[PDB]
Amino acid sequence: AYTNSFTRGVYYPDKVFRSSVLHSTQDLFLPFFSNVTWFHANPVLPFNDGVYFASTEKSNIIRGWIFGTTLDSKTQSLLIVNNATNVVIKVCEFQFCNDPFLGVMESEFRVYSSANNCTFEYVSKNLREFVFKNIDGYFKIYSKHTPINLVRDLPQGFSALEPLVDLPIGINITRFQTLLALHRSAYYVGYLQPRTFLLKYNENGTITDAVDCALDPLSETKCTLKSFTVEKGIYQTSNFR
Amino acid sequence: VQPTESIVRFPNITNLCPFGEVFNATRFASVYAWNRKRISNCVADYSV
Amino acid sequence: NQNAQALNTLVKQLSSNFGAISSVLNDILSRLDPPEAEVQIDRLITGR
Amino acid sequence: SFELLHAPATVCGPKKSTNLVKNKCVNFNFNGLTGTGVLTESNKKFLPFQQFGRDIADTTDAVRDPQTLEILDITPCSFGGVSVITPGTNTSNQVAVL
Amino acid sequence: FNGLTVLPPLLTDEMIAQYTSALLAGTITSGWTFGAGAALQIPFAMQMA
Ligand SMILES: *[C@@H]1O[C@H](CO)[C@@H](O)[C@H](O)[C@H]1NC(C)=O
Ligand SMILES: *[C@@H]1O[C@H](CO)[C@@H](O)[C@H](O)[C@H]1NC(C)=O
Ligand SMILES: *[C@@H]1O[C@H](CO)[C@@H](O)[C@H](O)[C@H]1NC(C)=O
């Protein structure tokens, strides 16, 4: 089905610290009060410039992501998994099957069968959320974890996402998939676009609130004044062309 | 006042591009069939 | 408020390239020799 | 056999660091950012993904050295005008400087 | 900042406060007489009259 991304999908745009300035940024963000999907636990989805991703369960049934362009051999791809604690990242060719997953019977196999000329390796209720952005040869990943009590419902709250890793490849990515863990015998997807936001920092370089300028006239009024409070009066904001 | 001098500081030195397994290998190959081991993200010390 | 806003605008006007390659006197100098960096320096001077 | 690919550069040599100096006027450079000023310890808190600070008016004021992972703050070195106080050459030639 | 300097005012705030206090004392005690020369004392009730 569908649900509405209320005020989620905000990440730190850079490594810069600010004490109390309300900083306005022009970058890729998920629009406020946007339309997102209601997947249950799954098919393949496109990977336009940016994507959102949120998961929420008490049982670890969701594990890792699969990225690439054709999701077959002959095309470079990105793979992330976590068996129990060893996070594995691979950026190289693979041959994924029609039903890749890992059961927890209690067997755990059947994701892919291929390994050749591989260019990188690495070994390392609750709400989980990730933002994936691939630009100019780099791959950005942001994360945040917030304990909740809702079973499988998207909550009402604001939380910034901190950068996690970054890796240089210089490839083009168009589609991606996901793994699961059900048996052997619950996630969200959002789409990013160029927008304009102003952020709030409280003496510790932590993003506590944000306002999307293009949402409604009040928001662009706040953006013009560069303040979260507006006094009585009339203000000029833009033009009707 | 004028600055006394210029100082530069950079992070520690990471994985060292293990040339030691290419210049001190136990057995090289014949010229008609030569290895093509390639390096990747790491710090290379050409001074040594 | 007006004095502070005017001074802040004057400060913010420094971070503008004015159609040049950059808005810093160093990076323009450090990557281009005087013969063609002089044009960029002139544009920055005119804007400021 | 080196090469230059459209992909970002990944492999290259070690940058030669030098000893940091505090409470003097020097020309700092940490991972690309460069300028002058006085280096001093700052009672601030950063986040493990946060390199340097920028205050109001978009100025670099705090930087964390990438050797000790501690925050330092930078302030411009002393600048100011010089004024001359004189009683007039018709009276005396003594001069006070402010 | 980068070349910006804020000069301090010549008359510090307590000095201006002292001017204001002197003006108030003169107005209360001598009425308008001190504005034309030497201050001439007069009871406040008669000045209001
Ligand atoms: C999201 O879009 C679908 C069709 O694309 C629509 O049926 C649904 O009502 C939309 N959700 C919201 C919250 O507008
Ligand atoms: C922000 O920092 C102050 C001290 O600098 C601290 O008291 C406060 O708890 C911090 N806020 C957080 C961590 O949300
Ligand atoms: C200025 O100079 C003239 C002639 O030298 C002299 O008569 C006069 O007293 C001087 N006045 C002052 C204030 O120095």
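Here Swiss-Prot sets the residue numbers for chain B, with the shown residues being 320-367 in order.
Just so it is clear, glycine is given a Cβ too, placed from its N, Cα and C backbone atoms.
Listed in Swiss-Prot as a mutagenesis experiment, B:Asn331 to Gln is described as follows: Reduced viral infectivity. Around B:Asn331 (mutagenesis position), no same-chain residue six or more apart in sequence has its CB under 8 Å from its CB. Under the DSSP three-state reduction, B:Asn331 (mutagenesis position) is assigned to coil, being neither helix nor strand.
Around B:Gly339 (variant position), a 10 Å sphere centred on its CB holds 10 further CB atoms from the protein chains shown. In the three-state DSSP assignment, the secondary structure recorded for B:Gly339 (variant position) is helix. Among the natural variants that Swiss-Prot reports, B:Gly339 to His is described with the note: In strain: Omicron/BA.2.75, Omicron/XBB.1.5, Omicron/EG.5.1.
Among the natural variants in Swiss-Prot is B:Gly339 to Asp, noted as: In strain: Omicron/BA.1, Omicron/BA.2, Omicron/BA.2.12.1, Omicron/BA.4, Omicron/BA.5, Omicron/BQ.1.1.
One mutagenesis experiment named in Swiss-Prot is B:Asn343 to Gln, and its note says Reduced viral infectivity.
B:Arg346 to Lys appears in Swiss-Prot as a natural variant; the accompanying note says: In strain: Mu/B.1.621. Taking a C-beta cut-off of under 8 angstroms and a sequence separation of 6 or more, B:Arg346 (variant position) has no same-chain neighbours.
Here Swiss-Prot describes B:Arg346 to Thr as a natural variant; the accompanying note says: In strain: Omicron/BQ.1.1, Omicron/XBB.1.5, Omicron/EG.5.1.
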Cβ neighbour count (within 10 Å, all chains shown) around B:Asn343 (mutagenesis position): 7
